[PDB]
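Colleague: I'd like to ask you about the structure that follows.
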Amino acid sequence: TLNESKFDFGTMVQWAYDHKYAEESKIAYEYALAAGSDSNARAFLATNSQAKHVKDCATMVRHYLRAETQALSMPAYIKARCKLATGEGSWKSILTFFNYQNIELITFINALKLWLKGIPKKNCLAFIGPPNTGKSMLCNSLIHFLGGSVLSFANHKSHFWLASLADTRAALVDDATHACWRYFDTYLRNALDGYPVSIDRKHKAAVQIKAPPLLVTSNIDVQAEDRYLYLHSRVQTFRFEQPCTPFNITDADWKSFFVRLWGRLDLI
Amino acid sequence: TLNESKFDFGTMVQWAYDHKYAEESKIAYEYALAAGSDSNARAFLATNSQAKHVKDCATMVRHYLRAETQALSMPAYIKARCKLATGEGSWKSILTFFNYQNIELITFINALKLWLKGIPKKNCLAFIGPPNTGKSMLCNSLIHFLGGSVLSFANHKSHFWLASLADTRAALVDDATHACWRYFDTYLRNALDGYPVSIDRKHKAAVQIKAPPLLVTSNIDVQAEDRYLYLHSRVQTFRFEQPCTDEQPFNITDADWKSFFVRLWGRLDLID
Amino acid sequence: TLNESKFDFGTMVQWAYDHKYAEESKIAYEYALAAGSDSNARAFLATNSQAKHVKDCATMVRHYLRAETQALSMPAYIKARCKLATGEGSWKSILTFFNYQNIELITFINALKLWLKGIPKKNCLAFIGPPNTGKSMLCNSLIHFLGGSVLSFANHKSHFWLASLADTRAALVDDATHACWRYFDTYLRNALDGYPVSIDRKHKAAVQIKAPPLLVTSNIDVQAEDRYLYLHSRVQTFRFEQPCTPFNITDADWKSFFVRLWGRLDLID
Amino acid sequence: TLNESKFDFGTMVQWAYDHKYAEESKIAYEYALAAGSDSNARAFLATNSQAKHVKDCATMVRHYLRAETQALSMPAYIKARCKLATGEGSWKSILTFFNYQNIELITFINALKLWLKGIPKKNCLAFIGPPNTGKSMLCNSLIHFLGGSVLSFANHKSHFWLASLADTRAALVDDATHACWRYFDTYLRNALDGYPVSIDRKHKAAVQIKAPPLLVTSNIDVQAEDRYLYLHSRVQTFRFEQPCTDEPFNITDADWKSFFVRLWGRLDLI
Amino acid sequence: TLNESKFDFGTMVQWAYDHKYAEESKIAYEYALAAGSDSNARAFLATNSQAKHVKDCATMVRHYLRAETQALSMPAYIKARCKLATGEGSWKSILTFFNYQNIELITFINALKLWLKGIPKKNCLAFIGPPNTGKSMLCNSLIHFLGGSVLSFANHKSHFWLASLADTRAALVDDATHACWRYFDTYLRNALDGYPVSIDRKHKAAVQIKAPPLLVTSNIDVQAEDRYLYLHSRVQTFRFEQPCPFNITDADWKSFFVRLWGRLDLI
Amino acid sequence: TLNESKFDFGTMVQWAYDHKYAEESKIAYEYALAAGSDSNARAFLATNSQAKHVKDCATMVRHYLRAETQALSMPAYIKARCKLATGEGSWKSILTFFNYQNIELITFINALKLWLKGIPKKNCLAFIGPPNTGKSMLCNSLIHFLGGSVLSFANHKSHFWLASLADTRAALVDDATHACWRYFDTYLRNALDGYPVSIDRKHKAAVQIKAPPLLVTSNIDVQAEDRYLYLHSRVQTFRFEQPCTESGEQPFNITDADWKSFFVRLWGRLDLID
Ligand SMILES: [Mg+2]
Ligand SMILES: [Mg+2]
Ligand SMILES: [Mg+2]
């Protein structure tokens, strides 16, 4: 690598935006590479304030990306996500899986249609069963397709562990333990309902925002438990009982899924 | 988007304020687009300190907006909130819902009249019942119409969670648990009395303001419990016992409140 | 509002000080208005670092205002609280309330006189009686008039609860629970006796100071309970027996009270 | 407080130091008043970066006061505190009290002597007795004269409650409870033996220091208690039994000044 | 050292990067030394802003270093790690040791092949047994060879104790006590699984990132414990029963990977 | 003082480094004193950003001091520590003491030789016995000589209470209570082993570093206790049974010069050679 040797900020931002580079380290490094055949990248390594520029660039790209994502309605967004996916794919992969778990695909379609609209008390789908039934498998593939974020309950003692909810269009909590379910029960009923919530962000002001659609995987059946009574109404449960690993849903599978079931998932 | 090829900050703030953009994300993006015509927006994209300008702009805007909003009387405010509410709607759906819960709309009206003026011991309305009775949905629709804020007891361990009581004209604590009621019982006593309290910040300023009218929803009946005796006379309870467990469930909207308020403006002592 | 179009900061601060604006948002807004008729306010809107100037102006103002009030004598401070409070006012309001709860006015005037002077053992007046006898009512009204602060002792979690004491001329402990009294009994004798106490604050250094005068409200009669023997000589109880559900004390009432009884409260400056 | 109509920071810091103002709001307000008859104070209000200077200034003065207090030997330090002592009392006021509490001046003078040097196991003087025997009275008067600091065991749940030990030359832990004494036993053995303790400070990294001289008051006799065996050889105790109660004793700063000026020899402060 | 005496930042960074100096103190000091025979190092000591240059340099180097590590495939990465190792070595050292613990090397090769790919439920290998059975010994040597990071559960009450997971290609938790296993069970199943995980960085904002392969050493057999039921499926256990001290070097691992390249599916 | 009245930062740092002043208040005050006969110190008092320069100076010094301490090997480091010690001394002071505690000096030498190399499971020496047996006495004198740091278990609820491990070459925990041993057992086995650990530092970034050699003094005998089973293999215990005081005198007191004598004499057997 070379980092040695008039700089325009905007151009670097343009570049960063185009390549979807949102991360300070990647932006810095990847631009320093562009330096061999880019006079602006060359100029960037000539400035003594490159550190700040990398920082401001990431801020700037984050601003734009966030703003784009927020502007789109769910259909237009899924549309963009479909455009993004590549590879061989079939909704039949998804069908087969649900059929393997002895679930009619329509049951999922119905729930998914409403989940996507973020309708109160329907804003949370939970995939529940004994280990190795493709729960994490499925939810992760979908969250990936959608460009959703994973929430890490491991960081719940922090104020900003929910900060991504100010940006993403769907979110996942993977392997909700009893501690996890209780926290949700106590503090995050409104977020599970998909009502507005005050979201704390690092260098920014708090935003009040509709908590986006939620996914949860767990071994714990909330509907069956009396002590999670108040969650019964806001959580739709899909029970995955059958063992699997082979079964492997790609992005292209979801692309196929949404394209096939566009009308049937009500996406006007 | 295009973010490339002297700047005046005040001009950007003017634009942002007029368009009422107070989020950096939006200010950043939207101004970048306005670069084709408006050539201050063009100057903006040629500065190496774009990021700061966005930051500062959001600050500057939300300063002004907060400041006009405090300057308004509750009447004049609700007015702006009606002016802001769009779509087709009717107060009948509010009537329908209370009557559904076997409550006369006039019981609600009375309470609301006093609650809007923030009268001592009338400052907090609670909607209490078993799960699925329209508590959250009623309150949220109101708070939404009112432009109020939703406090999250999740962050309660840091007093900073009440920061927004400094800014907004009404607040909701959605789904109060015992823990949360106990919190009211020790701290927010003064809020339920009209005597000012001290609100803190991450950007530490440490002001003192009269507390905005509160809404609470809860599965816990406070009037029924002695460990919450103080709150009995200071919290007005509306018991919702009828469930709505059966495509889109029932929904109150901005327009529904808009008409509710235009129709009942008189009876609500909002006259000026 | 107009926010568009050489700037002198001190001038802005001067202005802000004059209008008593300590409020970033208010400052920002009000200056931008007073601007088609102030060369400096206009100049402010020309500057790119407006956001900084507002922040600094606030800081600067809250410094001056804070420091100017910290420097007053107790009498001078009350004279300030008197100027600051306006409205429909009579002390007759208070006198009848005391008469309703069967407390002689002079008992209270005296006690207050010595309380405002923060003499040890005279430093803490408790108001005691069963729920709903206007204890909060009265104390809040007084502390408000005086611009003091309100403290709630929760339990353990209340670690920083005394943090405001670092700063106010007076304070009120709202509904002292039994544990709150034990806290006094255990950790606060020095405060009551006129000695320095370390007061922990959030994200700044602890401070050592003489405890401001304290009002307390409680259902617990510390004079009666021998397990608080040590507070008996340090706390002066006013017993409120009569339930009230009309009475309402105001900033304007206290004003009249203080102006009327000025000579009798020994505030002679 | 007129604020309107080339600034040297030095001149300001100086002014703040001279007047021993360490606290921003005071510094700001007080300098603004000086501006009537002070060119640099006048130049200050002409600056756009006033807030920055007021901050810096506080930080600057805080640095100096803190570091000069640390730099002086215990005798020179006491010497300084004698110069600060205003009014006029007498060392006799102090002697009279000890006479009343039936304790030996000589015992005290020695204890204090060694306590002042912070000699291992001589570093902590307990003042023990039932309530209202003038324990707080005497200890606080001594701390005051000394420029000491009070530690509140109330704040012990934060470990920052000891922060001031990285600063004072003498410290008082008032009204020790059992909780507190076994705290000492548990955590502070090194403070008593004159070995190093890591004292955590809030906004900056912890420092290792030798704990300055310590006073304690308490209703609890550590020497008479078995669970504090370690403490017996490290804590020098004095029992006060005598009431101090009229709706009579008030040791002043001048009292202490006279005490030290007069027993200077006997305290080994040469 | 000498600290007194036109500065170019980029050259300093270049330098720091070349020497792989990533931390402020080292950078500052080591550069101040270069000052005798480097005009840019000389010019650095002439600036009144050297403090922030050292700071920014560190920032800039970790940007680059992180970015170049993240860019490499696991094969390409191990390749570079092999290039880095020096000295005398043999995979036999490793074979001998697994054989000593009565474990066929192929069992380990199979597990490692998958672990390196970060396959779900296969992302975590645990070395388990009574004290002094070369558990920490082996895991540490591997983590060293790989340039992986240590996690310190001692800091688990902080938000940033997992912050290295945003940078390393492999991680180790050494001596998981019961408290440690429980924390993992409660909060980090997905991390163990090697699914995407939101990782809180100190002054930057969080990143969503796939969790690197994991090594744990412990006296606690999770597989045998009913209360760690939910960990059974995501943790492959290697039981080290035999005591010992013997040592595995970088060059041993270099030998190991080179020899077993194809058998490890490193194309 | 006089705090009043062009500046070169490097020179102030040079100064601060030379005087090994690393701590902001000392740096500011001490330099303000140098102002009488130093034009750079005089210029410092003329700038408006003194507060910052003091701040940056401390940063810079800390950088240099840490960096130079980490660069040295253990031998070269002890070497520099010997150079630093002054006064009358003899290793016999040390011998006499161990002999007084009925311990052969060679037992300690053997342990120390390995402890200094920071060999796994040998990275921690605990001195254990009833009160007043010179445990803290000895450990502190050694830590002092080595320029090691003391960890204070009073601060253990903070992330940063271990922050010194990123800097010192030896470290001591004095008077380990039961709470203390348990914390070590639960959270800190591998640091007791002297394996790489992630040490969190306050304002800066966490650092991954080899945990330095450890000393512990305690009234609690971990080897005898079944509940500290897993500490048995990583802690070498020296039992001090004999009193080191009556509260007349205190006969045993090891100086820096005693250790200087100790290491110089026993350089070979501690394998601190080429
Ligand atoms: Mg799973
Ligand atoms: Mg609800
Ligand atoms: Mg191990």
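The numbering of chain F matches Swiss-Prot: 301-305, 310-549, 551-579, in order.
Determined by electron microscopy, 19.0 Å, according to the entry header.
Heads up, the Cβ atoms here are built off N, Cα and C, so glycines get one too.
According to Swiss-Prot, the record shows the following:
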type	residues	note
BINDING	F:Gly433, F:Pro434, F:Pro435, F:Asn436, F:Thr437, F:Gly438, F:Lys439, F:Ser440	ATP binding site
MUTAGEN	F:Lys514 to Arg	Complete loss of sumoylation
Colleague: Rounded to a whole number, what is the CA to CA span in angstrom between F:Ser305 and F:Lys310 on either side of 4 missing residues?
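Modeller: Between the Cα atoms flanking the 4-residue gap there are 13 Å.
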Colleague: Checking interface proximity: list the recorded positions among F:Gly433, F:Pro435, F:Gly438, F:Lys439, F:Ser440, F:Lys514 whose CB sits under 8 Å from a chain D CB, in sequence order.
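Modeller: Qualifying residues, whose Cβ lies under 8 Å from chain D: F:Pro435, F:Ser440.
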Colleague: Within 10 angstroms of the C-beta of F:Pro434 (ATP binding site), what count of other C-beta atoms is obtained when all protein chains are considered?
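Modeller: Its Cβ has 12 other Cβ atoms within 10 Å.
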Colleague: At the Cα level, what's the spacing in Å between F:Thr437 (ATP binding site) and F:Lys514 (mutagenesis position), rounded?
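Modeller: Given the Cα positions, F:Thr437 (ATP binding site) is 31 Å from F:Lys514 (mutagenesis position).
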Colleague: Could you work out which of the recorded positions (F:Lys439, F:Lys514) has its C-beta surrounded by the smallest number of other C-beta atoms within 10 A?
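Modeller: Ranked by other Cβ atoms within 10 Å, the recorded positions F:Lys439, F:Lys514 bottom out at F:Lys514.
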Colleague: State the count of C-beta atoms found within 10 angstroms of the C-beta of F:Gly433 (ATP binding site), not counting that atom itself.
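Modeller: Its Cβ has 20 other Cβ atoms within 10 Å.
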Colleague: Judged by the number of other CB atoms within 10 angstroms, which among F:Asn436, F:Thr437, F:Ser440 is the least packed of the binding-site residues?
Modeller: F:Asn436
Colleague: What is the Cβ neighbour count of F:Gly438 (ATP binding site) at a 10 Å cut-off, with all protein chains included?
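Modeller: So the Cβ neighbour count for F:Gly438 (ATP binding site) comes to 24.
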Colleague: Rounded to an integer, what is the Cα-Cα distance in Å between F:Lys439 (ATP binding site) and F:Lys514 (mutagenesis position)?
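Modeller: So the Cα of F:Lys514 (mutagenesis position) lies 26 Å away from that of F:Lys439 (ATP binding site).
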Colleague: An 8 Å radius from the center of the F:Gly433, F:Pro434, F:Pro435, F:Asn436, F:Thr437, F:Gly438, F:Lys439, F:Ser440 Cβ atoms defines the neighbourhood of the ATP site; name the other residues of that chain inside it, in order.
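Modeller: For the ATP site, the extra neighbours are F:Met441, F:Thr521, F:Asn523, F:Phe544, F:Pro547, F:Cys548.
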Colleague: Secondary structure at F:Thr437 (ATP binding site) (DSSP, helix/strand/coil)?
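Modeller: SS state of F:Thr437 (ATP binding site) = coil.
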Colleague: What Cα-Cα separation, expressed in whole Å, is found between F:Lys514 (mutagenesis position) and F:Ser440 (ATP binding site)?
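Modeller: Rounded to the nearest whole number, the Cα-Cα distance is 25 Å.
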Colleague: Under 8 Å between C-beta atoms and at least six apart in sequence, can you list the same-chain neighbours of F:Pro435 (ATP binding site), or say none if there are none?
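Modeller: Non-local contacts for F:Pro435 (ATP binding site): F:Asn523.
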